[PDB]
Structures are given as structure tokens and as C-alpha cells.
Amino acid sequence: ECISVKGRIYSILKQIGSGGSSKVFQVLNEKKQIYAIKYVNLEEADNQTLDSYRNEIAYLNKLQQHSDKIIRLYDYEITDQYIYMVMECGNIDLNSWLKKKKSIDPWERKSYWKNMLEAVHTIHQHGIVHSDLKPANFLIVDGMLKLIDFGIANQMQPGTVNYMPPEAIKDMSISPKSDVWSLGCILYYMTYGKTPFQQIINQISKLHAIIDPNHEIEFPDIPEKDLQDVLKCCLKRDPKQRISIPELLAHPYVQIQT
Ligand SMILES: Cn1cc(-c2ccc(Nc3ccc(C#N)c(NC4CCCCC4)n3)cc2OCC#N)cn1
């Protein structure tokens, strides 16, 4: 019931998450202030597995200054046996908040979208394509969405192919536009309450449906024609035809108060 990171002492309240290797806690320091500590167990991981967490920490360090839509890493400790990461605790992950809500406020959704774009745009500017974008990768802090990780690490639950882009599937026999596809489905989930291919349970049929142009994604008419425009442009199978994040940011949907 106690963790020491770079001198400071933190007391474990509860546990938020657990990977095979790692664990996430809600903690309090000496001043009763709330934080989140990612503890990773390095006993024992391959030379390759080690570098993944090293890379994730390095990039999470280098990017603190460039955006506040990246989660805040206050301090960290790393030995040969463990890693501890003192981060923002926030309120709740986007994945869980989506389930515990039935209908989503349009004004909230637009501000959440604008936040994700900013965050993903940032990592792109430093040559980082998140290879596995999902709601669970975003943290709500004061109603502000923040990116938690960069997909370089090994992912964590409190395993879906819904957010997977066609080019990744066609690759079996990286582009920044992949994150644009995954973000599309997250906003699609915020717009129509489900992901574009959620209901197809057969996995060899779902993946075939994603890549297949003959399969057509249904877009019901919403009172926000722009939101519609975004949804269609993001869900284009051809990454050259697909909209870019700098384009997405000049889009009326995010720029026009209506
Ligand atoms: C159903 N539920 C999930 C949460 C929750 C979830 C996450 C966080 N905060 C953080 C803060 C940092 C990380 C990291 N790294 C992280 N990761 C979780 C781990 C499990 C998978 C989802 C992301 N979560 C705070 C959360 O709220 C507790 C607080 N404060 C609350 N209810």
C-alpha cells in the first residue's frame, strides 16, 4: 500500500488498470493530491519489449512542451526491475465514458474532436503514427481530452478490430492517415452510437468488409451536415483520398461556431 518515486511517497487508493506486465493506480502524495502511477514490471521482458516502454516514455517526455492535449508526465523512475510513471489522474477514459452515456451532447463532441485532432496532430509533427488509436487511449481531465499513450507501448484494459484501417489489412500478403481512419470511427461512435463495422461479429467477414469497396458504410442524415462531411472523408478506404489532419483542422466543423 505504498510507492516511492524519485523521493516522493505515494499511497495506493485503488487500481484503475492492468496489462500483463504493467499496472495503473490512483494514488495520493504527501499533500493528499491525486495522481496516476503506471507501474511496469520488467521481470522479465525481451530486449525488444524493453525498448518499447523506453520509446513511449522518451516521446511522452519530449512532447510535454508541445501540447497540453498530451497527458502530463510529472516524474518517472526506471530501473532494471520496474518502471513508475507519475501522471495526471484525470476523471475517466473516453472508452468508459462512452458506454456510461446514452446520447452525446453535440457541443461536447465537437470540443472532444477538436482536442483529439490537436493531440494526434502533435505526435505526427514528431514522426509518430499511433498504430492502434481507440477511445481507451484518451483521458478526460476537466472535460478536456488528453492522449495517454502513442501505441508504442503494450496496450491496456480497465481487444477490438473496429478501429482498424483498411491499409493495415491490405498490408498483409506506415501512413499518418491511419490515425485519421481510427479517429473517424471514434467520432462515428460519438455520432451514430456505434462503430462502422461493429455489428459484423464474424471476424473474417468484418475485416473483409473493411477493405472491400463494394461494402458501403451507411451515413444516416444528421442535423450537422459538416459532421457528416468529416465522417465520410475520414472513412475513405484510399489513404490518398482520405482527409489529412491539417485539413481536418481547417474544416468548418471545428472552426465555425454554429
Ligand atoms: C470506469 N473508470 C475508469 C476511470 C479512470 C480511468 C483512467 C484514469 N486515469 C488514468 C491516468 C493515467 C493512465 C495512464 N497511463 C490511465 N490509464 C488507463 C489504464 C487502463 C485502461 C484505460 C487507461 N488512466 C482515471 C479514471 O478515473 C479515476 C480517477 N481520477 C474511472 N472510472
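For chain A, we keep the numbers from Swiss-Prot: what you see runs 516-673, 685-699, 711-795, in order.
Recorded method for this deposit: X-ray crystallography, 2.9 Å.
Note that Cβ sites are derived from N, Cα and C of the backbone, with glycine treated the same way.
Classification of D647 (active site, proton acceptor) by DSSP places it in coil, neither helical nor stranded. The number of other CB atoms found within 10 A of the CB of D647 (active site, proton acceptor), across every protein chain shown, is 18. What Swiss-Prot records for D647 is active site, proton acceptor, and it gives sequence analysis as the kind of evidence.
Summarising the annotation, Swiss-Prot assigns ATP binding site to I531, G532, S533, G534, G535, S536, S537, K538, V539, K553 and lists sequence analysis as the type of evidence. Its Cβ taken as reference, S537 (ATP binding site) is surrounded by 19 other Cβ atoms within 10 Å in the chains shown.
For the mutagenesis of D664 to A, Swiss-Prot gives this note: Loss of kinase activity. The structure shown keeps the original residue. For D664 (mutagenesis position), other Cβ atoms within 10 Å of its Cβ number 21.
According to Swiss-Prot, the mutagenesis experiment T686 to A carries the annotation: Loss of kinase activity. Residues near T686 (mutagenesis position) in space but far in sequence (CB under 8 A, at least 6 apart, same chain), listed by position: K649.
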Round to a whole number and give the Cα-to-Cα distance in Å for the pair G535 (ATP binding site) and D647 (active site, proton acceptor).
18
Where the chain breaks for 11 residues between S699 and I711, how wide is that break in Å, taking the Cα atoms?
15
For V539 (ATP binding site), what residues in its own chain, 6 or more apart in sequence, show a Cβ-Cβ distance under 8 Å?
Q530, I531, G532, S533, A551, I552, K553, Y554, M671
Taking the Cβ of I531 (ATP binding site) as centre, how many other Cβ atoms lie within 10 Å?
19
Looking at the recorded positions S533, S537, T686, which have a C-beta within less than 6 Å of some atom in ligand 1?
none
Over a break of 11 residues, report the distance between the Cα atoms of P673 and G685 in whole Å.
12
